[PDB]
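Data block below; observations after.
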Amino acid sequence: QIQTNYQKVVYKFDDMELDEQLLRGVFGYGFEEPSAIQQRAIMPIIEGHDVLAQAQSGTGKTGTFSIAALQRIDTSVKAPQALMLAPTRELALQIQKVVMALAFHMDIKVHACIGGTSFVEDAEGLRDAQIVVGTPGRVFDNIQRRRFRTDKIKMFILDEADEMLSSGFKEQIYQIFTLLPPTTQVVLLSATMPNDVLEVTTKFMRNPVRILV
């Protein structure tokens, strides 16, 4: 069914060497055993590889990168380390809901960079929030406004990449790449793999792990 260039599969969260607090979040949220994409996509992300994974919206996909990002987060460092992008505010808010639930036993702040936030709450949340989830436009407007510190960023997650691009966010996304440290891990999830998505993959990914179909 699935196709990957990564040859290690993990069928139980207990074998992923997750952080104790994180593991409690995973079971506490209702996760029992990893889904098919999770058994294949979680460890490569946790490990630093750029990742291209074809997956439809849902508890499996979102869990994949939310679980993986929380594991890479250094709880002490109170600054953005992971940046998640989603097609819309609602999708962004949903990701926040999930990540915060998986992080219920960890000291981690998740700020949503979307529309409706005054310049105040925006700057206060973006400063010490180790995980920032939002939409291309709001996120870029903040950087172009110099209200988003990216020097501590480690990973860049593009959720539902095909929908983001089909919405005319290529420019924001591309410009966002430039404002991130060269060393940042890149993760892209998309239900479909159209030209535009492949383009971004070859453009910003370094011999990435590929989980197709």
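Chain A is numbered as in Swiss-Prot, which gives 12-224 for the residues shown.
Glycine too: its Cβ is placed from the backbone N, Cα and C atoms.
Pulled from Swiss-Prot, these are the features on record:
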| type | residues | note |
| --- | --- | --- |
| BINDING | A66, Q67, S68, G69, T70, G71, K72, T73 | ATP binding site |
| DOMAIN | 53-222 | domain 'Helicase ATP-binding' |
| MUTAGEN | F42 to A | Slow growth in vivo and reduces ATP binding and ATPase activity in vitro |
| MUTAGEN | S46 to A | Reduces ATP binding and ATPase activity in vitro |
| MUTAGEN | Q49 to E | Increases about 3-fold ATP binding but reduces about 2-fold ATPase activity in vitro |
| MUTAGEN | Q49 to A | Reduces ATP binding and ATPase activity in vitro |
| MUTAGEN | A66 to D | Slow growth |
| MUTAGEN | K72 to A | Lethal in vivo and reduces ATP binding and ATPase activity in vitro |
| MUTAGEN | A79 to V | In TIF1-1; no growth at 36 degrees Celsius |
| MUTAGEN | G127 to D | Slow growth |
| MUTAGEN | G145 to S | Slow growth |
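The structure, with features from Swiss-Prot marked on it.
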{"residue": "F42", "record": "mutagenesis position", "Cβ neighbours (10 Å)": "18"}
{"residue": "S46", "record": "mutagenesis position", "Cβ neighbours (10 Å)": "17"}
{"residue": "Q49", "record": "mutagenesis position", "Cβ neighbours (10 Å)": "23"}
{"residue": "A66", "record": "mutagenesis position", "Cβ neighbours (10 Å)": "23"}
{"residue": "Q67", "record": "ATP binding site", "Cβ neighbours (10 Å)": "12"}
{"residue": "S68", "record": "ATP binding site", "Cβ neighbours (10 Å)": "16"}
{"residue": "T70", "record": "ATP binding site", "Cβ neighbours (10 Å)": "14"}
{"residue": "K72", "record": "mutagenesis position", "Cβ neighbours (10 Å)": "22"}
{"residue": "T73", "record": "ATP binding site", "Cβ neighbours (10 Å)": "23"}
{"residue": "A79", "record": "mutagenesis position", "Cβ neighbours (10 Å)": "26"}
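The recorded positions considered are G69, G71, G145; of these, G69 has the fewest other C-beta atoms within 10 angstroms of its C-beta. Taking only the Cα positions, the spacing between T70 (ATP binding site) and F42 (mutagenesis position) is 9 angstrom. A straight line from the CA of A79 (mutagenesis position) to the CA of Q49 (mutagenesis position) spans 10 Å. Proximity of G127 (mutagenesis position) to non-local residues of its own chain (separation of 6 or more, Cβ distance below 8 Å) is seen for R100, given in sequence order.
You'll find the Cα of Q67 (ATP binding site) roughly 12 Å from the Cα of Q49 (mutagenesis position). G69 (ATP binding site) and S46 (mutagenesis position) have their C-alpha atoms 11 Å apart, to the nearest angstrom. Using a 10 Å Cα-Cα cut-off from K72 (mutagenesis position), the mutagenesis positions that qualify among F42, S46, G145 are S46.
Recorded residues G71 (ATP binding site) and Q49 (mutagenesis position) have their alpha carbons 6 Å apart, per Cα-Cα distance.
A separation of roughly 16 Å, to the nearest angstrom, links the Cα atoms of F42 (mutagenesis position) and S68 (ATP binding site). Listed in chain order, the extra residues whose Cβ falls within 8 Å of the Cβ center of the ATP site residues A66, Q67, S68, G69, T70, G71, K72, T73 are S46, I48, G74, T75.
Distance between Cα atoms for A66 (mutagenesis position) and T73 (ATP binding site): 9 Å, as a whole number. Comparing CA positions across the recorded positions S68, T73, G145, the one lying closest to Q49 (mutagenesis position) turns out to be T73. In the three-state DSSP scheme, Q67 (ATP binding site) is classed as coil. Classification of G145 (mutagenesis position) by DSSP places it within a strand.
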